[PDB]
Amino acid sequence: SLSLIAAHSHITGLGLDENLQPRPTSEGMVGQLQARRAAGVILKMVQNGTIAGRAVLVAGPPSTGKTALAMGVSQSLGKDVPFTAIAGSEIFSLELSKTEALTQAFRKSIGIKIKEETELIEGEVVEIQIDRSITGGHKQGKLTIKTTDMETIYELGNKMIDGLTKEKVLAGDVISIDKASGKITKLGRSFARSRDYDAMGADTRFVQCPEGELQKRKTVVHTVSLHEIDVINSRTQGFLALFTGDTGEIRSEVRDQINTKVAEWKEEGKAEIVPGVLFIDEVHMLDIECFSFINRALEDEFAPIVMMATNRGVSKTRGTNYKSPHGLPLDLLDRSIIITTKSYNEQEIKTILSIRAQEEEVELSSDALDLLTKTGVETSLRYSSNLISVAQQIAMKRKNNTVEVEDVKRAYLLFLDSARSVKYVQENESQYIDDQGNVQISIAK
Amino acid sequence: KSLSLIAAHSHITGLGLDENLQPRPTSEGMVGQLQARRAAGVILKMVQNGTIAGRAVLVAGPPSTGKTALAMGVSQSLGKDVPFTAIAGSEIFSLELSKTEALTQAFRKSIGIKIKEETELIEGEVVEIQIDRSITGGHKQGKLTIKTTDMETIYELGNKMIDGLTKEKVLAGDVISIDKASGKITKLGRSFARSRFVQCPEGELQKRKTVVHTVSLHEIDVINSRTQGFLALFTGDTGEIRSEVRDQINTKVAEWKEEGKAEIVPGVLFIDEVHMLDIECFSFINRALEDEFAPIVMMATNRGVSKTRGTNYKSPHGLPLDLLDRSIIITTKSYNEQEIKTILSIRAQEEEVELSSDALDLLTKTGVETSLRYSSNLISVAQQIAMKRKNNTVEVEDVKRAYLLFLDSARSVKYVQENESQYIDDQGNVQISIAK
Amino acid sequence: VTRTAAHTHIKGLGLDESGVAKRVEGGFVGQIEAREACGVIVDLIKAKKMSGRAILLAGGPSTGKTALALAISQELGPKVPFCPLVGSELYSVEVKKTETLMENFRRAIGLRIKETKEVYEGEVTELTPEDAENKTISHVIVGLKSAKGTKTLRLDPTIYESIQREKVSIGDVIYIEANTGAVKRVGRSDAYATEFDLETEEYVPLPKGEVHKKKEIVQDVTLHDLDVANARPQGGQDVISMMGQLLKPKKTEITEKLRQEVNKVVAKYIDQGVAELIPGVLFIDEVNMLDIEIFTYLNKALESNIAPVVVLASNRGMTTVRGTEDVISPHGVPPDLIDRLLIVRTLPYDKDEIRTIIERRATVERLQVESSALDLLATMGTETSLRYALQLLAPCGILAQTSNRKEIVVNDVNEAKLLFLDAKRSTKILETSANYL
Amino acid sequence: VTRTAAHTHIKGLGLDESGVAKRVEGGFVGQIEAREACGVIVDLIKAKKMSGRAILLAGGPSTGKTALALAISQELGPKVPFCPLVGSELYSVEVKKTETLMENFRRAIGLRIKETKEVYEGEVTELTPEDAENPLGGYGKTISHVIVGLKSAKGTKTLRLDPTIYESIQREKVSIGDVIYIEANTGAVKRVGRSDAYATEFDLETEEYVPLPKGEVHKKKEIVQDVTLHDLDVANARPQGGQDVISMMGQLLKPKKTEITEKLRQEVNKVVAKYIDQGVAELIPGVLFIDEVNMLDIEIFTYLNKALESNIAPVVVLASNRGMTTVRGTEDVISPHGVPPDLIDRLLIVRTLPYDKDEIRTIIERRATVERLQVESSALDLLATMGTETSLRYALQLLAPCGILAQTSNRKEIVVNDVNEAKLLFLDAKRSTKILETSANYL
Amino acid sequence: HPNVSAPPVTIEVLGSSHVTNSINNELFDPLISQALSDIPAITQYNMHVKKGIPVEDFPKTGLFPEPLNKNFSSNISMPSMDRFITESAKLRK
Amino acid sequence: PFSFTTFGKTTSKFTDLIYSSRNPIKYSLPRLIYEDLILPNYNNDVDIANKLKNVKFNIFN
Ligand SMILES: Nc1ncnc2c1ncn2[C@@H]1O[C@H](COP(=O)(O)OP(=O)(O)O)[C@@H](O)[C@H]1O
Ligand SMILES: Nc1ncnc2c1ncn2[C@@H]1O[C@H](COP(=O)(O)OP(=O)(O)O)[C@@H](O)[C@H]1O
Ligand SMILES: Nc1ncnc2c1ncn2[C@@H]1O[C@H](COP(=O)(O)OP(=O)(O)O)[C@@H](O)[C@H]1O
Ligand SMILES: Nc1ncnc2c1ncn2[C@@H]1O[C@H](COP(=O)(O)OP(=O)(O)O)[C@@H](O)[C@H]1O
């Protein structure tokens, strides 16, 4: 509901068959048959979950669909599987080192599934009668919990009374108590007992009285990443650092102890390891120290599958003074397999543009689609994809529903691409600030 | 008054200008620089009008020509309760603040909010205090007899008055002041009882007092930031105040001006050595001058076609051309013999240095051949040499002795270049041996 | 008397109902094509459908890129969020620059929440706490009274705790918010002002209006406000603390888990109809000051599902990108980001629209300029720069006012040109002189 | 007997009443014009009138610039605040370098204050609290007042303390029979210790035993205190000394330098000017000495240009061995002594000249007499030739190995063989460099 | 020992008792003041035995850190009689 | 240490001793800032926004 239409919202996964053969147009993915087949092979390895630490480099020219292929892999991966999509610039931080940030990105992409059984008694409290013991030990209580339908009486122990007096629950408060584990919550105050007070308190919350059965059974599946366990065991109250982010370079011995405990919890069967994918978009923006740490960190058994994206040619590696293919050193490319994405022809440009126009609910005419395809082949895919929405707004300002040739031509005239802007800058270089800072603001001499 | 020894700009009491903004040749401690002083008077009238926001001016010229003197004259002619924030260019390179955040704090320290309020005060001379204790101490009663030069009254005190008078112990004969609503008692001091000493105050006790507060926008930003107390106004650990707090402060200040409960006092942000900022600070200044709640920024620099910090190219005044497009430049010129002589005479008159006419001529010749600051520094050491010989007047020989003992820049350069083997050069080579 | 900034005279884009830019309308003159492009952009923003759209305003200095950005801001209205920013502001010494960019991204997505404000104001007449133990009070009966009458309320022990926090006794005018539960003691009434001749009590009048007052308000928050509301290393934002806490809270890298939880809570409140989502504009002036790492994170963050419309400004040409060594790119923006941008070209001006800009700035600043003085100012603007005349307009008015004239004459313009220099004359003085000017 | 350092032999500038310099007095040899200029500067500091006066000591290595700064500090006396500093010390990882420079500027300005202290001192006889009637309200404390009885010599009185003062009492662990000392200015309590009126041989906590304090309880005593402006600034920036919880928790936090604002400094200046106007405090301006001023970069020099123009800035003296050198932090700014010409224009350069053979010889003689060594005349002449040939500092620092080799062979005198053996054992920089140039495996 | 000991900067707002109440509640908060101190022992006997308050419902106390010595507890130093002998070499000898 | 304090000093059955130390540096704040930006008011919204940001939109609710 909150999500708007983004650049990759039309992709619902890799458009493959059961034989890992890509369809020409399926699930929002058009073309790139070799790349989609290779990504389908990658997805199966993640789904097998029996091998660890493979580095996959998605390489190609820009606007060819490396990030589109990564989002297709993430959508085909399904839910409750840890997919961590980060950029290469996020590793450089201020209170975390680059290796520690890479370790946190690695351990956020592999988790454990844990099954929980809850016997929840949810209802409004009618009366709490406390049997006051003479010695004070084993304080018996009588809880009158009540739903819309029906109401029982529960016996309450001393720690139950201490938990129900630690948080302030009174008559008319909606609480649910777990029978197996004794978990305590306070959902708030019932709406039936809401008008008795003229002004509500600071922490007073109003919730509806639950209906149906008083006690309900539910099975809850929790997917907890390894980084979550690291942050929890790093501090006394570590759950705040899961959200505020000031974890602060978790020491190694916590990580080895957590790895050994995850192994023994696996061997006794109360949790199961779910591996996932860590996707580093624009991986060329990383230091050589980051690349060396990636090279050593891919060899652990608790390591996810690493998909890296690069649009660089033979470029200078960051942190050094020599050039390298993909902006990556040769020992990183040694422990990697490369998926190459190619450019699109006119039919693939037209199909992707039609899919993006259908996603944004824009009614493109045939001549407007042909003009946008010609502009996409001439300039770029992303220029025509950005031109579609402003042409839609131009046509809507003209009191028209569908777009025509004139709306696309007006959007082409109003908004420039890279080559036209380069030509306009190079024709009048005195009006812009040079690399030496020189400029001519004066219009006459 | 406050703490003030004799400084470099102590003689400047403002801009020596007429009602038609015409500079007098010698007035208010400032001589020379007629066009620069008239331009500074125009900028002062822009500040005093208060209807023009975010104007950047650049005071540029040779060293020892009076750019900082012009800024001090503008600051002295501005008056009280108008915020003048003078900072150097190196002050915004902080370890706990970003440079744009430090520039934001310097910008918003120069815009004040003027609020007038009324308070009922009871300032009087205590005749006597009686308090009758109870059997146990549950209730305390008392009578406070106070007086002024005109009036004399007795008050039946409550419990909180008794507790606030026993704490901060008031005896008979004390002139005190009481704020009734806040319950604060300030002992102004002992009265004229022979048995500190302050006279008995005038009559009409419980008087309305109008207090006019000028609070800078940075202080309200620190206050409204709920994670920042006002102790960060003194400790300095404000720590990157968020932008949304500043937007709430701007909207509240605009609605206070619309409601008439407060006024806006624009001020001057002076940046000495503005070439020491880098290019990102120049871009931030270029955008931040467009705010409605932005002061008038005076910038001083002496560099000429220098390399801009953060870049690799050279720009005029060390400033990029988009910043110089947003600014009007005031140019200061050098001084002749007569202006140097008048400045040296003013500096001697300030430091209570009595010197002869030929000593003044010798100091003027030194300040023409060498520099104005070298002669102005030589004045005080020549005076010390004069009182070493038990002489109350600085003669020619005292100036000659001070010139012999203390060197200028050119003599130090020549004496270094004649004996360059004895010093450490760029390569770290030195011959500490004196023979062979 | 209102102050005047550099962009005060501009009130909007000056377009008609058909989107065609009127030549002189809305504080603008000329620049019709970029104004129409910005009108298409604000129509796209008002559609409230797209995310991550990016437009770059490219043109020379003093051509109106920031003018068009603030014109977009007035065309959208104060309801739509607008985050103006400099590329230099992203370099923070407390948190990393990509986190600052993502925080400014979340600052441009807002929420409207309709809410009620109900206030009980007046003097406490009765304060009777009913205990009904089961030590612990059951409730408290509080009788408030103003000049229009009295009213009795039943309050829970939390509000009784807040009342006893404020040292509220019988006879004190107090303030109670029914929804929040906040209790503020205004002070003692003047009916009890003569119990003692002198006491520390602050005696305030009885409220002239009713005890109970109810009204409707709207809360305009952002997603960054809700992000920093529940991401505090040291909590306690609810308690009113004039003095600071003992440990200074520092800006931290907010994880994506808090962003997803905040998004889930916001979507749950939107699906109930309580809150309304308003996408807004993040404007970055001088985008050439961004590091290449910030450009890479901008490339990653423009593909988010909740990203706002980003408007970038630059005045450079074929320039090396900051943080690189040999990447010559247009406007200082790398070509991977440029492929995601839509470029709006900003043209220079000629003499006539420079003259109308000068006369519009003179009319807004309430200065009377004679016609030949206006022609001299326009000629100086064509010769030196437009901003030189726009900044010399006010010294001309001051020099006219000191001569007891309300009309700016040609001699005032000559005197202001003599007193204040432009960049070219100061550069000539710099080049001719030898000893550092 | 006494431990000696490089500048132990110097007692002062050694000038006459007319300011002229005797050739060998005050531990100084030579540098007559430099000593006279330093005496003029010392008289300028003793005038206590000017602000921001800055001189530069310029010369080669081992010429006596730090010697002249120490002589200035010795001639001014211990009351005048002298702040020695290195240019490298301003680079701090906790706070910016300009704040460190301003902190040293405020540290070089001193204040002498007469302070009246209200004191309740005496032996605790009874200590009974009065409990609150509702202890668990959450708004007050468990007690309301505390009655404490104190007796001094010829006097006994009782005090009713509020719970804050009793909290300060009980944090000192005060019991019955303890002589204590309550300072009413801050609420601070000093526990002097057990009274000697009882038995003092049955304790296990190595406590001290004190008599009853003389005079009455509740005295008013006058203390002369010497502080600096930086002490007031750092006390107000990090508040400790009150009994409120902010002061007490700020006692326990880790101290860290902060950027003290101009508002706090102006408020401190206002309070100090009020102290002066009541005639209770006097201002003593002092000296900030910066040796190796070449280590400062261009930002510290730029801030120094502004900071020297203040009306409270001290007298700043600088030292540098550099000649025509580039300024640190710049690329092409060649400047004399590594100091930019904007600061040089605000300076007064005091030149320092190298020494001759006989001056080096008597400097070696004075360093031998201050280290309690006996040197023969021929060995002293060989030490003088070695000092003129290699370096003065090498000849001064070879005296202690000569004394070690002399006391090894059971002699008090230093013979020529001892200084020859010390020349053979220890090398100067030139002979070491000659070994470096004629070696293969990078000696 | 430090040279200057200072309380925090007092903020005064004229004509408002709410500011004074909030400042007194902030500087002298009873929970933090009780945490950095201790209840007297006879007072603890009065609440526990005479008033029947359980020990678990007592306010939390004794959280102030211990100093190194009794000498490090306060910054005030008494004039030592044994120091007075050694202050003058004539009197010490 | 030098006490940077202003306190109740005698200028010259029990005598009570009350802690009364204050800083000589006084920061003057207007009533308008405190009553319009910090305290709740009918024309203000600090309590409503505080409850909305701290309770209604808390992710741990
Ligand atoms: N195979 C594809 N199917 C559908 N859309 C695609 C495909 N490849 C690219 N696109 C579209 O092109 C745009 C840019 O592609 P992108 O994933 O950014 O390529 P790269 O990551 O190589 O720059 C995306 O918004 C995406 O919608
Ligand atoms: N026109 C003037 N009138 C009086 N004093 C002046 C004037 N110009 C300069 N001075 C004095 O000369 C000294 C050095 O000038 P300064 O302000 O430092 O110039 P700059 O800042 O350009 O180096 C200052 O102490 C200043 O008071
Ligand atoms: N077309 C225009 N019509 C009216 N005023 C304009 C126009 N273009 C620019 N201005 C004015 O010129 C001034 C400077 O332009 P600005 O937008 O700052 O240039 P830049 O695009 O380099 O930021 C602004 O105050 C603006 O009000
Ligand atoms: N005029 C002098 N008389 C006596 N000793 C001197 C004299 N000048 C220098 N010295 C000695 O020479 C040594 C070097 O002096 P110092 O000032 O530390 O070096 P620099 O001059 O390089 O700063 C010092 O230990 C000092 O005792």
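Note that chain B is numbered according to Swiss-Prot, with residues 15-209, 220-460 shown in order.
Structure determined by electron microscopy, 2.5 Å.
Every residue gets a Cβ built from N, Cα and C, even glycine.
DSSP assigns B:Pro77 (ATP binding site) to coil in the three-state reduction, placing it in neither a helix nor a strand. Residues or ranges marked as ATP binding site in Swiss-Prot (evidence: similarity to another entry): B:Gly75, B:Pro76, B:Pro77, B:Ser78, B:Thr79, B:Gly80, B:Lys81, B:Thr82.
If you draw a 10 Å sphere around the CB of B:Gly80 (mutagenesis position), it holds 27 other CB atoms from the protein chains shown. Experimental mutagenesis is annotated in Swiss-Prot for B:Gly80 to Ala, with the remark: Growth defect at 37 degrees Celsius.
According to Swiss-Prot, the mutagenesis experiment B:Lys81 to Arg carries the annotation: Growth defect at 37 degrees Celsius. Of all Cβ atoms in the shown protein chains, 26 besides its own fall within 10 Å of the Cβ of B:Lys81 (mutagenesis position).
Listed in Swiss-Prot is the mutagenesis experiment B:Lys81 to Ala, annotated as follows: Defect in snoRNA accumulation. Growth defect at 37 degrees Celsius.
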Count of other CB atoms lying within 10 Å of the CB belonging to B:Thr79 (ATP binding site): 23
Recorded positions near ligand 2 among B:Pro76, B:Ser78, B:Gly80, B:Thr82 (Cβ under 6 Å): B:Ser78, B:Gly80, B:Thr82
Among B:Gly75, B:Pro76, B:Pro77, the most crowded of the binding-site residues [Cβ within 10 Å]: B:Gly75
Sites among the binding-site residues B:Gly75, B:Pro76, B:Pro77, B:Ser78 close to chain C [C-beta, under 8 Å]: B:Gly75, B:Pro76, B:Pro77
Against chain D, in sequence order - recorded positions B:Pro76, B:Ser78, B:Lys81, B:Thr82 with Cβ under 8 Å: B:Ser78, B:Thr82
Residues that sit under 8 angstroms from B:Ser78 (ATP binding site) by C-beta distance, when 6+ apart in the chain: B:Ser395, B:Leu396, B:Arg397
Other residues, Cβ within 8 Å of B:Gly75, B:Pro76, B:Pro77, B:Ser78, B:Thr79, B:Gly80, B:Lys81, B:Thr82 Cβ centroid (ATP site): B:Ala83, B:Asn326, B:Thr356
For B:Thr82 (ATP binding site), the number of other Cβ atoms found within 10 Å of its own Cβ: 21
